[PDB]
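Take a look at the structure below.
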Amino acid sequence: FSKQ
Amino acid sequence: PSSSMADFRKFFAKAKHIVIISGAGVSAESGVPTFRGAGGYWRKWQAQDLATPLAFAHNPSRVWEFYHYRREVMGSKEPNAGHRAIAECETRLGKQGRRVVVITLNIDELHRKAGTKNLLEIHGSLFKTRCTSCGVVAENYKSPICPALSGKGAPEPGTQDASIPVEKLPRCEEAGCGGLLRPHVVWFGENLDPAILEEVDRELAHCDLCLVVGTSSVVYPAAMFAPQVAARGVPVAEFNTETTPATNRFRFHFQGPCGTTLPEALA
Ligand SMILES: Nc1ncnc2c1ncn2[C@@H]1O[C@H](COP(=O)(O)OP(=O)(O)O)[C@@H](O)[C@H]1O
Ligand SMILES: [Zn+2]
């Protein structure tokens, strides 16, 4: 998952 | 959430596998600049401006100046009481056959400098490079990282861009590559390393006590780690100067500076  | 140091200690005294999630609040207590908060700026930009694929695609010299400045100021920064209690706790419990692991969003390595051995740096490190061509990751502590950055990175408003030609920025020394290096730091909008997330998942699935120290719990997917721990019924204790959007989902909320509360908790 991606960093916010 | 509960405010009882007494009750946390009863859990702590019995815990065999403790996970400690640490965010910028731990670094901030050491005076490490996040460039994140309101008014927290490098020259005319903040981290959300410069810590992005966009920034590095437009102006990699300016992104390197920013990271060079951050690398350089670490020479004047030391671990605080929070880092130390965490490191001393892992060492004391390790002798007892009890596991302590730190999962940090911080990139300043101060947990390491304090002596933490069981560390997962999910956002990378100011002191690692990655090659934009071959992908190789290397440790790099050199001040300055390249000669063209000598004396650059000054943070004052109005400082002229160094405008270093990309060939004079840090270059991959791997035989035959010579590609352009970037900081091995996860930037906003980038995916975390799946290998690291696999390790994080292993610790989260086996721990019996979880601390969340100095993070706003809005940066994802890090903000979801402590919830999947509580799901198993595992106690989660939050150490923050203020409540976060995740506070009401935790067993304990100990309000205050991490360096004030952590030594009592991990004593
Ligand atoms: N000295 C401190 N001790 C504990 N928490 C702190 C301290 N200083 C700041 N914090 C908290 O750390 C969080 C900082 O948010 P942020 O900059 O988004 O870091 P992160 O990306 O690691 O979540 C906020 O909850 C902030 O109030
Ligand atoms: Zn390379």
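In order, the residues displayed for chain B correspond to 36-302 in Swiss-Prot numbering, which applies throughout.
Backbone N, Cα and C define each Cβ position, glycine as well.
Listed in Swiss-Prot is the mutagenesis experiment B:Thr69 to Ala, annotated as follows: Abolishes enzyme activity. Around the Cβ of B:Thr69 (mutagenesis position), the same chain contributes B:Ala59, B:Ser62, B:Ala63, B:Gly75, B:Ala82, each under 8 angstroms and 6 or more positions distant in sequence.
Cβ environment of B:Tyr102 (mutagenesis position): B:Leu161, B:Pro218, B:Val220 lie under 8 Å away, each six or more residues apart in the same chain. Annotation of the mutagenesis experiment B:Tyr102 to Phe in Swiss-Prot: Increases the KM for desuccinylation.
Under a cutoff of 8 A between CB atoms, and with a sequence separation of 6+ in the same chain, the neighbours of B:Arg105 (mutagenesis position) are B:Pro68, B:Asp143, B:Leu161. The substrate binding site annotation in Swiss-Prot covers B:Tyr102, B:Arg105, and the record cites sequence analysis as its basis.
What Swiss-Prot notes for the published mutagenesis of B:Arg105 to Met is this: Increases the KM for desuccinylation. Does not affect deacetylase activity.
The note that Swiss-Prot attaches to the published mutagenesis B:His158 to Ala is: Abolishes desuccinylation and deglutarylation activity. In this view, B:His158 (mutagenesis position) is surrounded by 21 other Cβ atoms within 10 Å of its Cβ, with every protein chain counted.
Marked as active site, proton acceptor by Swiss-Prot on the basis of experimental evidence: B:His158.
For B:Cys166 (Zn(2+) binding site), the same-chain residues that are 6 or more apart in sequence and have a Cβ closer than 8 Å to its Cβ are B:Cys207, B:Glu209, B:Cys212, B:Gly214, B:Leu215, B:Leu216, B:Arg217. The Zn(2+) binding site feature in Swiss-Prot is assigned to B:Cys166, B:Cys169, B:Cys207, B:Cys212; the stated evidence is sequence analysis.
Counting other Cβ atoms within 10 Å of each Cβ, the binding-site residues B:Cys169, B:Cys207, B:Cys212 show the lowest value at B:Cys169. For the recorded site, B:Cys166 (Zn(2+) binding site), the DSSP three-state label reads strand. Each residue contributes its Cα atom, and for B:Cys169 (Zn(2+) binding site) and B:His158 (mutagenesis position) those atoms are 20 Å apart.
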